[PDB]
Amino acid sequence: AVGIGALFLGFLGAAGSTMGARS
């Protein structure tokens, strides 16, 4: 059950842009 991988990689394919500002 990989929860954070299924949530962020489904988000990135549906949006089409680099959405992760890791400061």
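Residues displayed in chain A correspond, in order, to Swiss-Prot positions 517-539.
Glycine is no exception: its Cβ is also placed from the backbone N, Cα and C atoms.
Within 10 Å of the C-beta atom of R538 (variant position) sit 3 other C-beta atoms, taking all shown protein chains into account. According to DSSP, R538 (variant position) is assigned to coil rather than to any helix or strand. According to Swiss-Prot, the natural variant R538 to A carries the following note: In strain: Clone pNL4-3.
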